[PDB]
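> I have a structure I would like to understand better, so I am pasting it below and will then ask my questions one at a time.
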Amino acid sequence: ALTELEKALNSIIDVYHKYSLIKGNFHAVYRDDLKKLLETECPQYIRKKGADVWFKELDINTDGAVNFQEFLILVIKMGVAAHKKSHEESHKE
Amino acid sequence: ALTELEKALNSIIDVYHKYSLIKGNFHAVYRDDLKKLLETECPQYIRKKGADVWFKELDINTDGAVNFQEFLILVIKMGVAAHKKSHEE
Ligand SMILES: C[As](C)(=O)[O-]
Ligand SMILES: [Ca+2]
Ligand SMILES: [Ca+2]
Ligand SMILES: [Ca+2]
Ligand SMILES: [Ca+2]
Ligand SMILES: [Cl-]
Ligand SMILES: [Cl-]
Ligand SMILES: [Cl-]
Ligand SMILES: [Cl-]
Ligand SMILES: [Zn+2]
Ligand SMILES: [Zn+2]
Ligand SMILES: [Zn+2]
Ligand SMILES: [Zn+2]
């Protein structure tokens, strides 16, 4: 049996693999792959920046693809934004 | 509606609040609280480091607790490790 934290991380892994297995290297999310990822998995405040802008920022080692480690940058920024908004809703700030 | 990615993040947030709401400042996880988190939410290869060792690593500003930002360090390291180990055995 897995813990909720373990199942959450495996879910994030499955989301990445969903788009990394589309073509080419199995641990590479290419520009067009990331576009479909943003439109399907991400909310509007993430989408508005566009796939081209996100791809350029996420491609840390500049190899023309997004690996899982680079993908976590997007995941964490979403997590922070989600937590920040929920914190601002519980408190009438 | 919520995407699979959004739900996973909410679960992670819920996991942190589960231990931060125990006592004192509700936005802070203390040493005993972290030990509880590690023993309940984390796999063996993560636990083997030690609760005291993990706490010193996570409490980077040394205010005596792990806040949400510091907690994400653990989440990131666990995520990388889980992915790496999922492609083994
Ligand atoms: C609802 As809260 C513990 O993020 O202030
Ligand atoms: Ca690929
Ligand atoms: Ca890259
Ligand atoms: Ca607390
Ligand atoms: Ca701290
Ligand atoms: Cl950005
Ligand atoms: Cl609170
Ligand atoms: Cl908090
Ligand atoms: Cl592999
Ligand atoms: Zn919080
Ligand atoms: Zn609060
Ligand atoms: Zn506040
Ligand atoms: Zn993988």
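Heads up, residue numbers simply count up from 1 along the chain you see.
Method reported for this entry: X-ray crystallography, 2.1 Å.
Cβ coordinates come from backbone N, Cα and C, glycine included.
Look at Swiss-Prot and you will find A:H17, A:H27, A:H83, A:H87 tagged as Zn(2+) binding site. The annotation Ca(2+) 1 binding site is assigned in Swiss-Prot to A:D33 on the grounds of a curator's inference. Feature annotation from Swiss-Prot assigns Ca(2+) 2 binding site to A:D59, A:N61, A:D63, A:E70. The domain 'EF-hand 2' annotation in Swiss-Prot covers A:46-81. Among the mutagenesis entries in Swiss-Prot is A:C42 to A, noted as: Loss of antifungal activity.
Set these features in their place in the structure for me.
When Cβ atoms from all protein chains are considered, those within 10 Å of A:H17 (Zn(2+) binding site) total 16, not counting its own.
For A:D33 (Ca(2+) 1 binding site), the same-chain residues that are 6 or more apart in sequence and have a Cβ closer than 8 Å to its Cβ are A:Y19, A:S20, A:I22, A:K23, A:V66.
Long-range Cβ neighbours of A:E70 (Ca(2+) 2 binding site) (same chain, at least 6 residues apart, Cβ-Cβ under 8 Å): A:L58, A:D59, A:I60, A:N61.
Sorting the domain 'EF-hand 2' (A:46-81) by DSSP state (H, G, I as helix; E, B as strand; all else coil) yields 24 helix, 1 strand, 11 coil.
Long-range neighbours of A:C42 (mutagenesis position) (same chain, six or more residues apart, CB within less than 8 Å of its CB): A:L74, A:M78.
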> Which entry in the list of binding-site residues, A:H27, A:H83, A:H87, has its Cβ near the fewest other Cβ atoms, using 10 Å as the limit?
A:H87
> Tell me the Cα distance separating A:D63 (Ca(2+) 2 binding site) from A:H17 (Zn(2+) binding site), rounded to the nearest angstrom.
18
> Fewest other Cβ atoms within 10 Å: which of the binding-site residues A:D59, A:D63 wins that one? Let me know.
A:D63
> CB neighbours of A:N61 (Ca(2+) 2 binding site) within 10 A?
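If we count other Cβ atoms within 10 Å of A:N61 (Ca(2+) 2 binding site), we arrive at 10.
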> For Ca(2+) 2, what surrounds A:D59, A:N61, A:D63, A:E70 with a Cβ no more than 8 Å from their Cβ centroid?
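Apart from A:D59, A:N61, A:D63, A:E70, the close residues are A:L58, A:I60, A:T62, A:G64, A:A65, A:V66, A:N67.
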> Provide the list of recorded positions among A:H17, A:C42, A:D63, A:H83 whose C-beta sits under 8 Å from chain B at the C-beta level, in sequence order; use 'none' for an empty result.
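Cβ contacts with chain B under 8 Å: A:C42, A:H83.
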